[PDB]
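Some notes on the structure that comes next.
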Amino acid sequence: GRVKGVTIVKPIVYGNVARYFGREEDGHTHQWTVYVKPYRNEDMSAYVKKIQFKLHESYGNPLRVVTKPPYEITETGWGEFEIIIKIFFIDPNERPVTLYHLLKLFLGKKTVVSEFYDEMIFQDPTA
Amino acid sequence: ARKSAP
């Protein structure tokens, strides 16, 4: 399935925020949120069906799925690992997009933001 | 896979 029409570029931003010292219950050191958003705000539900965040196996249930904005997963942990972000489209002939993001957690400052720009190339109907 | 603390 491959389109026969106009091409659409929708820029996006993906990555995580994390805040430190946040332990007795479970030894965890950080809260973090991993996310995908549009570069400029828009209702990304117009074309995104759902976004999967595949976590490290140390998480119970490493497969996380979000279907409505904001496309984010918040968690606590002790470690950095690579997260696979897979974006699925409403249109069944627009193939999914797979992103990879190294979760960053960590000396005086408490918060970290690791954020990348990308672009989804959809193809639109040729109205 | 790899997951590493500070």
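Here chain A follows Swiss-Prot, giving residues 14-35, 38-121, 129-149 in order.
Every residue, even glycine, has its Cβ placed from backbone N, Cα and C.
Experimental mutagenesis is annotated in Swiss-Prot for A:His43 to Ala, with the remark: Impaired binding to histone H3 succinylated at 'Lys-122' (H3K122succ). Listed in Swiss-Prot as a mutagenesis experiment, A:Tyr74 to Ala is described as follows: Impaired binding to histone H3 diacetylated at 'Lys-14' and 'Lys-27' (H3K14ac and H3K27ac), and subsequent deposition of histone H2AZ1/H2A.Z into specific chromatin regions; when associated with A-93. For A:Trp93 to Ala, Swiss-Prot lists a mutagenesis experiment annotated as follows: Impaired binding to histone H3 diacetylated at 'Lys-14' and 'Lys-27' (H3K14ac and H3K27ac), and subsequent deposition of histone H2AZ1/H2A.Z into specific chromatin regions; when associated with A-74.
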What's the straight-line C-alpha distance in angstrom from A:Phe121 to A:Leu129, 7 residues unmodelled between?
8
Through-space Cα separation in Å, A:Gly35-A:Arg38, 2-residue segment unmodelled:
6
Near A:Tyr74 (mutagenesis position), which residues of its own chain have a C-beta under 8 A away, given they sit six or more steps off in sequence?
A:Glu90, A:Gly92
Could you list the residues of the same chain, at least six apart in sequence, whose Cβ is under 8 A from the Cβ of A:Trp93 (mutagenesis position)?
A:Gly42, A:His43, A:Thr44, A:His45
Among all protein chains shown, how many Cβ atoms are found within 10 Å of the Cβ of A:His43 (mutagenesis position), not counting that one?
15
